[PDB]
Amino acid sequence: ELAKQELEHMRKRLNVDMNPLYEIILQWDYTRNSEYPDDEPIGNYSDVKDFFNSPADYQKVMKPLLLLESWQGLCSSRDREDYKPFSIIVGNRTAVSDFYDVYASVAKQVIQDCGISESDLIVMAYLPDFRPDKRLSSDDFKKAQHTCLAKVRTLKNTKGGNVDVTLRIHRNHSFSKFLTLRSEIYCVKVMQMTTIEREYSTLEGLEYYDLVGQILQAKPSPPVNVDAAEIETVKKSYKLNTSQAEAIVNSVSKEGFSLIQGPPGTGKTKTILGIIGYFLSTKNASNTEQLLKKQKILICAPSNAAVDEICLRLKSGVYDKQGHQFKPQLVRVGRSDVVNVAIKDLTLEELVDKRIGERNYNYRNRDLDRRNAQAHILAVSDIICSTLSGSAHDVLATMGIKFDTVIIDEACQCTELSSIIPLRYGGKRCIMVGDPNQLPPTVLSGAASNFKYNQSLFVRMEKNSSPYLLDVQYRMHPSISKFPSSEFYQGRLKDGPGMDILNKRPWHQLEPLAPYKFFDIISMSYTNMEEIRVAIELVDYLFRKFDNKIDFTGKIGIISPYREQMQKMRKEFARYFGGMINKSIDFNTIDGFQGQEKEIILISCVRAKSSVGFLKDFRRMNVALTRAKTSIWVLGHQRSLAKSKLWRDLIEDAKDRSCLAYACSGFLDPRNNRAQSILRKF
Ligand SMILES: Nc1ncnc2c1ncn2[C@@H]1O[C@H](COP(=O)(O)OP(=O)(O)O)[C@@H](O)[C@H]1O
Ligand SMILES: [Mg+2]
């Protein structure tokens, strides 16, 4: 009929009560030494299921895991973050629901120096025997008998450079006996609560989300049928390959979820730029004038860096279905992490500054002018970019706009609740673009990740549906892409034209500095010195032969599965080469290197159980083998690796392709008889 319940469900999704969240957290014990926030039985926790039966089912599983990760956030800040303590003078209190709101005062300089805002959780402690003689730290709070968590509710600047604070605590907490009028109470920040609150909102409002069924069942919509001519038109107009054009036309033509799988270097972000232009132009091509809200598209990614990349790439405009550029109005919601004038000029705050000028350089007017400008800028916008978390910001929630279409880049690098946040504005189409063949996003709680909390929604949906695959890679030399294609993509991942020309390098003319080589080191620990020695000797040969012609600054990375090996690798490289290699070689584990790439990569394999185990090894090998563009030198002991199918496949593939070399310390030295004798007899 007439579904005014859309407005009612919108209202529910945007006004979830946070009090139940703080009913839990404000009864936690900051001093608790545990992986878990309380002593409830471990069986209250369970794995993220592949398939959920209802919103209540989802909430039963997911809420403990969200709170577990939040607990670990408290512990990590307590045990590492060295937040700076301060003190307050207590005033009156007011009972509200299951809470006390406690009023206090503190100097503005202290609020600034200690970085306190209305988003923060703090901890209070009673430390009557403290003397200013000593420096106070969060260790003093961790060891204190009497502590109490408090949520900063309100901060109001007063006349004398002071601030009126409202702190919220739990009614039940015995610490209120210390909060007598005019008492001095010591405090330290625990953590910012914004990210948690937004995820909790999504979790608890889930039943009202338009796409709740597809979420619970992790079931994207079925493909519809699309015109071949339309795909050809998009291919030509957007300068895309076939797989990219198919992914755009199919995913925009249907409602609900679509998954676009992009291996390394296959144009995930480029395809999103095509989605934006194609969506906006086909939507713009659908007795007094009616007033309509302007269609928008909401574009998100997990991190500030990924959002800024999209923003930067949109500044060259987007294109309509006929290939003509147009310049839609773009707003970046949320300040970025980095400083970039290109990104700054797109942020809502700067667009407001430019819209209102120096008129208010009187405070009533300044705030009003800013709010009117904000409303105008958002109303006339075509594209809103934000992080997933930032999509929940007040500035979007107060626009009165349905974002029926949401696009998510880097969609495998977020927890599930995070990917759902932007769907709260009536999301009926969600196109998620990601690479599932990488390590899952890092979470602080190992216990939570053992329950699969570290799994994206994309990955859960991939179990039930085949994504649109982007099948041409534009980064790696063909000798480097060959085995990843055959081993992980059925040989169907192609190279862009001229990958051999683009990635040809001068050292490729000197064996064994080839584009692709497995070095079988002829020689239950997690380190191997002989692999380090061979890595050093390869890089030394490279440098001796080429560093009077080529600047190796930023060109090399050395990775391994194991941190023990990389500690030893860095130590030996530092001893042998001294400070001269700092700017040339980055050292990390495979896991730590996931978002990085280099012209030259050396892998120290060291050595090679379950399905969870095989999955982590599959992801690590996908990552390791795609980090290099021009040269990848894989160092290992064949017998110590061949118990893994992945490594045995890699080694036998390399033999088949004549890309296996025998190595040992001294093998590049013709005068080293001891080494040439080891080699010769082989
Ligand atoms: N269809 C294409 N034709 C030519 N180059 C392409 C194509 N698609 C992607 N590329 C190139 O691939 C590289 C990575 O593109 P990008 O959109 O950053 O991919 P990803 O987001 O998947 O890392 C860029 O150099 C881009 O120009
Ligand atoms: Mg990208």
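The numbering of chain A matches Swiss-Prot: 1096-1381, 1396-1470, 1543-1704, 1714-1798, 1802-1875, in order.
Any Cβ shown, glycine's included, is placed from N, Cα and C.
Features of the protein shown, as given by Swiss-Prot:
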- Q1339, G1360, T1361, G1362, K1363, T1364, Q1619, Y1655, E1787: ATP binding site (BINDING)
- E1597 to K: Causes read-through of both a snoRNA gene terminator and the poly(A) site of a protein-coding gene (MUTAGEN)
- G1747 to A: In SEN1-1; gives rise to a temperature-sensitive mutant (MUTAGEN)
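Locations of recorded Swiss-Prot features on the structure.
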residue : record               : Cβ neighbours (10 Å)
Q1339   : ATP binding site     : 27
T1361   : ATP binding site     : 24
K1363   : ATP binding site     : 22
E1597   : mutagenesis position : 25
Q1619   : ATP binding site     : 21
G1747   : mutagenesis position : 22
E1787   : ATP binding site     : 15
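A break of 14 residues separates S1381 from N1396 in the model, with a C-alpha distance of 19 angstrom spanning it. The secondary structure of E1597 (mutagenesis position), as reduced to three states from DSSP, is helical.
Geometry remark: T1361 (ATP binding site) versus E1597 (mutagenesis position), CA distance 24 Å.
Separating the Cα atoms of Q1619 (ATP binding site) and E1597 (mutagenesis position) is a whole-number distance of 16 Å. Ligand 2 lies within reach of none of the recorded positions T1361, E1597, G1747, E1787, judged by a C-beta closer than 6 angstroms to any of its atoms. Measuring straight across the break, from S1704 to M1714 at the CA atoms, gives 15 Å, with 9 residues left unbuilt in between.
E1597 (mutagenesis position) and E1787 (ATP binding site) have their C-alpha atoms 27 Å apart, to the nearest angstrom. Across the break of 3 residues that separates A1798 from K1802, the C-alpha atoms are 10 angstrom from each other.
For ligand 1, none of the recorded positions lies close by, meaning a CB under 6 A from one of its atoms; the full candidate list was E1597, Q1619, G1747, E1787.
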